[PDB]
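A.B. asks: My structure is below; once you've seen it, I'll send some questions.
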Amino acid sequence: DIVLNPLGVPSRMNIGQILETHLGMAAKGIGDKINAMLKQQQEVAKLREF
Amino acid sequence: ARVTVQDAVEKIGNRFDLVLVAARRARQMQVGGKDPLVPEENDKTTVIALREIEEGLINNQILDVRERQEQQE
Amino acid sequence: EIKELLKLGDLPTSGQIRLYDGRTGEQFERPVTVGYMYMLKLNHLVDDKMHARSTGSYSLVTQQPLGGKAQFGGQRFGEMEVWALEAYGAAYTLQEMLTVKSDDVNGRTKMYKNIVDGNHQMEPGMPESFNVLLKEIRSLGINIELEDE
Amino acid sequence: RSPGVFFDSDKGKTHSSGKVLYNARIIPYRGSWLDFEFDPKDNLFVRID
Amino acid sequence: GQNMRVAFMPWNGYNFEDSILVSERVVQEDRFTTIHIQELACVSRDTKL
Amino acid sequence: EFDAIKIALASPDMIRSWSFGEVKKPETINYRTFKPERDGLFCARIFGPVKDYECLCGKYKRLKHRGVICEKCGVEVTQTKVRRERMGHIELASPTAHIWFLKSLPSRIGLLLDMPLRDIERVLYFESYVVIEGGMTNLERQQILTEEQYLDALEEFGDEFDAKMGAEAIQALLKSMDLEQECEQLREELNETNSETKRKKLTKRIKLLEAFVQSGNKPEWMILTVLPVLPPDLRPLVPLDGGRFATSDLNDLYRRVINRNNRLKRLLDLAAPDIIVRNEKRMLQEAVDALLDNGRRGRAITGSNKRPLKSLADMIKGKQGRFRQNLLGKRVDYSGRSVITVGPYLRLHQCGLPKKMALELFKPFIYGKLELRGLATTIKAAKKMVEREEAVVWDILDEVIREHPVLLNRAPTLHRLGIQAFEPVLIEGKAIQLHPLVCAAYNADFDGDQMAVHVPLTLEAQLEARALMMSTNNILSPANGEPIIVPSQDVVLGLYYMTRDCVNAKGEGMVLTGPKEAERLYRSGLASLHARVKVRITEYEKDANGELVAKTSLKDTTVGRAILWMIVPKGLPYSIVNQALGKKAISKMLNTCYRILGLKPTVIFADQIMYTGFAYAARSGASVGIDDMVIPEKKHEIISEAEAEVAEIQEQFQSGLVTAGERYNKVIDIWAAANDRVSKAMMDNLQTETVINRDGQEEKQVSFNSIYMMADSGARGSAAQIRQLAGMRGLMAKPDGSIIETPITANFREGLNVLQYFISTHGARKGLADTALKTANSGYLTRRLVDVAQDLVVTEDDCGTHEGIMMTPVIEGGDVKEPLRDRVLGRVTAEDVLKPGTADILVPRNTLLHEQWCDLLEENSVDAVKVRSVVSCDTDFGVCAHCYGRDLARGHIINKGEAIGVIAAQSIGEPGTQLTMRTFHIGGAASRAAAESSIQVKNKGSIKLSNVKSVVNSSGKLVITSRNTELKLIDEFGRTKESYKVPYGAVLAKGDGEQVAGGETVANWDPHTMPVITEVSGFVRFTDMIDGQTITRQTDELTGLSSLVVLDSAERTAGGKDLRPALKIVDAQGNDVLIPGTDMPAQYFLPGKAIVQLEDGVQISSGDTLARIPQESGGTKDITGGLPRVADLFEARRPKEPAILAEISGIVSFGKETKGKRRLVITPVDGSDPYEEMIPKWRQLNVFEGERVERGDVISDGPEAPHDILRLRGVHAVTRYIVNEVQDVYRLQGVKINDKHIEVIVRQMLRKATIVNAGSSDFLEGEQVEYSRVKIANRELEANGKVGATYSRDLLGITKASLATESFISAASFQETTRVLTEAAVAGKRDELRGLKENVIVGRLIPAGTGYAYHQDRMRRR
DNA sequence: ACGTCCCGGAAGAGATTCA
DNA sequence: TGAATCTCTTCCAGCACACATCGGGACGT
RNA sequence: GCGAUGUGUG
Ligand SMILES: Nc1ccn([C@@H]2O[C@H](COP(=O)(O)OP(=O)(O)OP(=O)(O)O)[C@@H](O)[C@H]2O)c(=O)n1
Ligand SMILES: [Mg+2]
Ligand SMILES: [Zn+2]
Ligand SMILES: [Zn+2]
């Protein structure tokens, strides 16, 4: 949904935003896994485990 | 169409005399009649001046000459 | 810990995915970084910044155009811009830039009419704020004048 | 700055000889200041406001 | 703000210096459609004439 | 219409001729009605009507009545502009001193009467007395008399003996003074006296008097009697929201003065008591002083609550007077502004521009075309139509845009690329789009910058915006020759990726038949973009004129690199792309393309670069990711070694063998070294990282690590920033010039504990603070420069002279930094350069060393060229063309008119500002480099020393006892390859003239100590070393021994201030060991704060460091410490200890010793030998009683004063000094500036001169007159059979050479106005236009370009 | 209320050091 | 007896925006 | 449609 510019990072020495991106991608991965386990109704024991 | 004036500068060595000659010719076209000497492509009077200069058929000499001629007339 | 969390998800360890170009449909070389970054809007909006003036009011003491956007003002062709024009060879641009476009009253009414008739040409006169500078230096004891040609 | 007393130095700049001075200021919370300072002649001079 | 799916890469220059490039999905889902409220006044005065 | 402006004083008769009536009533208007009070300040019968041709009474309201007056209110029915033009006057009761001429410092009144300004003020404020035309009594004339003395005198002398007090008394003294004899009397007194001070005083006073007589002025005009009031319109009364008028400062001041005047008029009709009339005169005086110039007296008045209200001197002075606020920078119609954005689909000569801004800007043109086509008859129909935006105006607007340039500008405009032109292209949206190859010039990132557009109205102006200011017409910077349309970041990355090669990609080594099917393979996807490949390419060349050899062959290349060859125009040779094409490579690509094919091919080629670069960059998709930042494994080891070393230095400081500053410097240096090692480790690890298999076994290569490319290609950042991301992030600088002694030892990929982050905060706040404040400094600098280097315009095609400065390559100790090609590219050779085959004249003596000639010079290996230079150009009022050399930003020679003054001043002062506002985003890092402690020669060669005075120490080495010693490495062909600065007391390995080879350390010293090495050998006695007063005597607890520390001025009291602690080498028998060949003892003065570690009576050999001096090196080496040095240079400040130079040449001798000075008498061969000079005998002379000096040689050492450089060695000497120094600064910060600009500033510096013998001319002997003037004068005097006028040139700093100018509107506009106006007034200094800033103030053409042609016409007519 | 007032840098000029 | 050097006083300290509040009280009819 | 202060931008 948005394209930023790589060349902006190692110049503007804020390496923080790259880790923010990765960790956000982790968070949303967990989010979509829950979304699937919840769309396919999954015997809430499964939700509980995950 | 016109992007660079380099040929005009080549035929008028100053690059300031370019401004002066071109402006004078453009007033001749815009205020008092005097249709151009190059097939205008709907470019404005300014580009037409620079273009005639690139054709090497206008410069301060020719302008003085033809003004003097018509004024005697 | 981030690697471990991603790997809990079904996502690649490096955090970089292969992406396909929307236009040509063919793969990108060298996988790129995607993720979800939390982004913010800022109240510096284009429709509060854009502004344009052709002819509006004029200041009262030195007949110059007002300044600002609320007041329908024009920009400030400032001192270093005057230096830039002097550094070029441009001189007619600077003359009309600080005589006709700005100050001299006879000048700019005649310019406006010359325009609306199709005849592009200036007739300078003298900057009114300069006339004011004369009036002030003259109101002191000093006597500034303008010698005959 | 906290109302009280401060023993400042103002080293270097003045007198162009590196001879530090030593000015003690009494800064009251409401009223008139008070300053003591030496001179390059080792004289103790007071000033007020 | 709101969290959006970003991907770091050059893309036909449309992000040359810093110029973020936004897909129309964002503007369609009205996820920055902020609201302002201006206050306009109008006074009425009785003066000479 | 008019010409030169005159200025003078104003008689009361003059003022009465100005005014149109008198002001009496201190009451402005009603604000119940809004008619103005009668004959108050905004009167009607005085300052004309209030409404157009509408009298105040009402009897007359018709144009028919133009000219007539009323008869009831009596107001001339005329236009209302007359209310701007008319002026009024006050009839002050008692005269009034004019605070300007009183307190201008110099006090014109003061050094007119020659009366101390203290006493004159005491008189003017009515608290003393002064005798005026005394009489034959005990008292003088100018004598002051206090209250009590006047009391006593009137007791005794009640005679005609007259004294008064106040302005009337000052006026009486003035009026009763006759100047026409005072001038001769004071000149006689000059002829009498001899003291320099008396001379200076009397000569300033005699200048004032003779000028005051030359002008048609009278001293009794400095004292006002009739004060004029400014018109009403120029001091308008503003209505706020309501029926209330917020305070207006001029009207306030006037009201106060009028009330005082009226009350004192009332007192002087009742024979009021003397104390009250005296108090009231003083009040009126103080009121007028406030009015003219508030605040120059004591407590300024205030009106709102507590802020000084604004007086006339403040309407003129300041950052907001009419000069710097409304006569140079004006607000302009037809303008607009918005936010910028990119849009890479643009040809580089055009810029997007939103529809609404266009329709709002070109409204008049639109009206014209509408009522020309006939779609609307009147103007109001047109206004309705363009406001409603009916769908015809968009076609109209296209036709009125098509070929009409508009000027884009970015806010902090610095160099003349800050304004460019573009043709518009209408866009949707509301953001100005800007081609990407121009952000390099505007310094405009798109993080929110705003740009302003202007429209050129007149026809000449459009032609200017097209032929001088277009975007295409500027593809070379005017500072350095190198291009300024360099592709910046995404495109350089795209290229660095498109032209490279991995070892085994697809399509390895298959032959291709041309760039076309190279592209076709890459697009079909049968071969990776870069795998090396043999292709037939057909390259052209132009070996003859307009010739194009078409040679074709099978190069070895990489697929992508050929795809790039599809673009390059014909002329360029194929070896231009076969490299990897970083940023430097692509820049010089454009540079060669320009030089070889002119312009249009290069513009079209820059467009093609941008397009194809963006394309293949997108195709790469070079993303950065966390994994792509690799941590080394030498880091932990290097850090542990560094901490071991700081621990050892801590232990030694615990043992007291070293002082605090010394330990500090040791710690900081080992941290810098460890920083370097870590950076090298990481950078090697990144670069060669990728080891990949070949179809053999394995092979290494240059990596494709994303951050490595982003740092190698040269897109953004540098080794500093990638260092902070991978290695340790080094040290941190305080906001001032300090470095913390606790370096951060971690990088962003790793965490930071809280303390490390806190230190990083120290650093970053340095960054910000310095940006703001040093920005202020640099801006002020450029202002000063462009106001001394303004009135300078190329004016003649050839001066016709032969002076020329010398040019040599500059070397620092490593690679030659700026070689001869770079220095003498494009400059007219003064004197023909002989091929080193002597008498084979290689280039004639007026050629323009363009690139071909530079290659010839480089081949034939010349290391000295004498070339013409502006500083020695013999043209009147300007600089001839050739002497200025090659123009920049264009290939050909300079034109006739291009105002080099301003472009030079900008290109000097710019990178000071631009770097300032950028110095932060390196971070807080510390740009610090060690002294290297030794000179490690690099290549086989010979040795050559300059200015060595060495001595052979005990251990058989050679130490250097001379200050400026300069070492040089010569090669095996004679060429000079290396030059080093060998500091004092260093140890040479080899002597002079000995063949050394590479890696042979020749020098070795201690980088934190200036030793005091001797030259003789014997025992040591402390001379004049008393405890407690001068020295201090510490003791080592551990070794039980002691040591001396010698104190500076900061602690010694009067008990030792008159002493000099010094070592003195005796022999074994208590006698003065004399230095060989001399008669002066071997005494060695110790400077302040010096460590003496020895003992007394010790035997020591020649060359042993008797005393150490902690060196105290500065903190940091960025552009926050350089620029003040530039200010110092261009100001010409005398440094602290000016090394005295030898005035006249000849042999030397001493003289008679004073208490603490010493005579030095230099006797020439035959001439005026008695020249002497006193030398403070604590200064260690560098010449001995027997030897000989030549003018310009030194006597002591240290700094070197430009004033003396000028008056001794020569203009070429001083200019080479200034240019080398300022280039040293700007190169240490890595900034390209061609030298011509610094030389033209130097010219404008040294331009005044002083007479010595007027001869047959008309110059006062001690007069200071501008050099061009005296030159034309004595030039024509020589053209006749007379004697010239000997003169000596002075070197004023810039902020003085701009004030002491012939014009005065320039000066008035620059940096103060009170002084300039008062001086110009009392002299009646008539000013012509003659320059640029004058003509701009007054608002007409500028004798710069097009204006220069016009002024040819005008000066021809007159 | 209506109306009518109340900090580096430098250059001048003490003044102190040579005699 | 005069020429250095210490004291105090004037004058300057980057550019262009955008927006906000706020504009003097004190007494005879 | 004036000047002050203030906050914030490039
Ligand atoms: N007192 C200031 C502050 C900023 N600027 C302008 O702001 C630019 C710097 O913009 P900035 O965004 O602050 O730094 P950049 O490195 O350009 O961009 P970024 O901060 O995102 O790294 C400077 O070139 C200058 O034009 C200025 O002129 N004067
Ligand atoms: Mg920025
Ligand atoms: Zn009337
Ligand atoms: Zn010349």
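To match Swiss-Prot, the residue numbers of chain F are left as they are there, and the shown ones run 16-1373.
We read in the header that electron microscopy, 3.6 Å was used to get this structure.
Each residue, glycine too, has its Cβ placed from N, Cα and C.
What Swiss-Prot shows for this protein is this:
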{"type": "BINDING", "residues": "F:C70, F:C72, F:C85, F:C88", "note": "Zn(2+) 1 binding site"}
{"type": "BINDING", "residues": "F:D460, F:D462, F:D464", "note": "Mg(2+) binding site"}
{"type": "BINDING", "residues": "F:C814, F:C888, F:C895, F:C898", "note": "Zn(2+) 2 binding site"}
{"type": "MUTAGEN", "residues": "F:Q504 to P", "note": "Resistant to antibiotics salinamide A and B"}
{"type": "MUTAGEN", "residues": "F:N690 to D", "note": "Resistant to antibiotics salinamide A and B"}
{"type": "MUTAGEN", "residues": "F:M697 to V", "note": "Resistant to antibiotics salinamide A and B"}
A.B. asks: Report, in whole Å, the straight Cα-to-Cα distance of F:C88 (Zn(2+) 1 binding site) from F:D460 (Mg(2+) binding site).
C.D. replies: 64
A.B. asks: Which of these recorded positions (F:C88, F:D462, F:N690) have a C-beta closer than 6 Å to some atom of ligand 1?
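C.D. replies: Those recorded positions that pass the cut-off, since their Cβ is under 6 Å from ligand 1, are F:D462.
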A.B. asks: Enumerate in sequence order the binding-site residues F:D460, F:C814, F:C895, F:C898 whose Cβ-atom distance to ligand 4 is under 6 angstroms.
C.D. replies: F:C814, F:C895, F:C898
A.B. asks: Count the Cβ atoms, other than its own, that fall within 10 Å of the Cβ of F:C88 (Zn(2+) 1 binding site), considering every protein chain shown.
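C.D. replies: Neighbour count, Cβ to Cβ under the 10 Å cut-off: 15.
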A.B. asks: May I ask which of the recorded positions F:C70, F:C88, F:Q504, F:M697 is closest to F:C895 (Zn(2+) 2 binding site) if we compare their C-alpha atoms?
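C.D. replies: In terms of Cα distance, F:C895 (Zn(2+) 2 binding site) lies closest to F:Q504.
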A.B. asks: Tell me the Cα distance separating F:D462 (Mg(2+) binding site) from F:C88 (Zn(2+) 1 binding site), rounded to the nearest angstrom.
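C.D. replies: The separation of the Cα atoms works out to 64 Å.
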A.B. asks: Taking just the CA atoms, what is the gap between F:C72 (Zn(2+) 1 binding site) and F:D464 (Mg(2+) binding site) in Å?
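C.D. replies: Computed Cα spacing between F:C72 (Zn(2+) 1 binding site) and F:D464 (Mg(2+) binding site) is 57 Å.
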A.B. asks: Here's one to test understanding: among the recorded positions F:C70, F:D462, F:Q504, F:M697, whose C-alpha is closest in space to the C-alpha of F:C898 (Zn(2+) 2 binding site)?
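C.D. replies: Closest by Cα: F:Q504.
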A.B. asks: Neighbours of the Zn(2+) 1 site F:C70, F:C72, F:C85, F:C88: Cβ within 8 Å of the Cβ centroid, same chain, sequence order.
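C.D. replies: Leaving out the recorded residues gives F:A59, F:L71, F:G73, F:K74, F:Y75, F:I84, F:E86, F:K87, F:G89, F:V90, F:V92.
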A.B. asks: Given the binding-site residues F:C70, F:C72, F:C814, F:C888, and counting only Cβ atoms in the protein chains shown, which has the most within 10 Å of its Cβ?
C.D. replies: F:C70
A.B. asks: What's the CA to CA span in angstrom from F:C888 (Zn(2+) 2 binding site) over to F:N690 (mutagenesis position)?
C.D. replies: 51
A.B. asks: Counting only residues 6+ away in sequence within the same chain, which have a CB under 8 Å from the CB of F:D464 (Mg(2+) binding site)?
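C.D. replies: When sequence neighbours closer than 6 are ignored, F:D464 (Mg(2+) binding site) has F:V354, F:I355, F:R425, F:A426, F:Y457 within Cβ distance under 8 Å.
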A.B. asks: In terms of Cα spacing, which of the binding-site residues F:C70, F:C85, F:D462, F:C814 are within 10 angstroms of F:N690 (mutagenesis position)?
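C.D. replies: Hits: none.
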A.B. asks: Three states by DSSP: which one describes F:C888 (Zn(2+) 2 binding site)?
C.D. replies: coil
A.B. asks: Counting across all protein chains present, how many other Cβ atoms fall within 10 Å of the Cβ of F:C895 (Zn(2+) 2 binding site)?
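C.D. replies: Step by step: centre on the Cβ of F:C895 (Zn(2+) 2 binding site), count other Cβ atoms within 10 Å, giving 22.
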A.B. asks: For the recorded positions F:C72, F:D462, F:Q504, which sit with their CB under 6 angstroms from an atom of ligand 2?
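C.D. replies: Only F:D462 qualify.
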A.B. asks: What's the most sparsely packed of the binding-site residues F:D460, F:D462, counting other C-beta atoms within 10 A?
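C.D. replies: With the binding-site residues F:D460, F:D462, fewest surrounding Cβ atoms within 10 Å: F:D462.
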A.B. asks: Sort the binding-site residues F:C70, F:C85, F:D462 by C-alpha distance from F:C814 (Zn(2+) 2 binding site) and give me just the closest.
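C.D. replies: Closest by Cα: F:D462.
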A.B. asks: Let me know the most crowded of the recorded positions, choosing from F:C85, F:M697, F:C898 and counting other Cβ atoms within 10 Å.
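C.D. replies: The most densely surrounded of these recorded positions is F:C898.
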A.B. asks: At 10 angstroms around each C-beta, which of the mutagenesis positions F:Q504, F:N690 has the fewest other C-beta atoms nearby?
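C.D. replies: F:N690, out of the mutagenesis positions F:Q504, F:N690, has the fewest neighbouring Cβ atoms within 10 Å.
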A.B. asks: Return one of helix, strand or coil for F:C72 (Zn(2+) 1 binding site), based on DSSP.
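C.D. replies: Note: F:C72 (Zn(2+) 1 binding site) is coil by DSSP, not helix or strand.
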A.B. asks: DSSP three-state call for F:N690 (mutagenesis position): helix, strand or coil?
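C.D. replies: Where F:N690 (mutagenesis position) sits, the three-state DSSP reduction gives helix.
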A.B. asks: Any idea what DSSP makes of F:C895 (Zn(2+) 2 binding site), helix, strand or coil?
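C.D. replies: Strand, per DSSP.
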A.B. asks: Cβ within less than 8 Å of a chain E Cβ is the test here; which of the recorded positions F:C85, F:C88, F:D464, F:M697, F:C814, F:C888 meet it?
C.D. replies: none
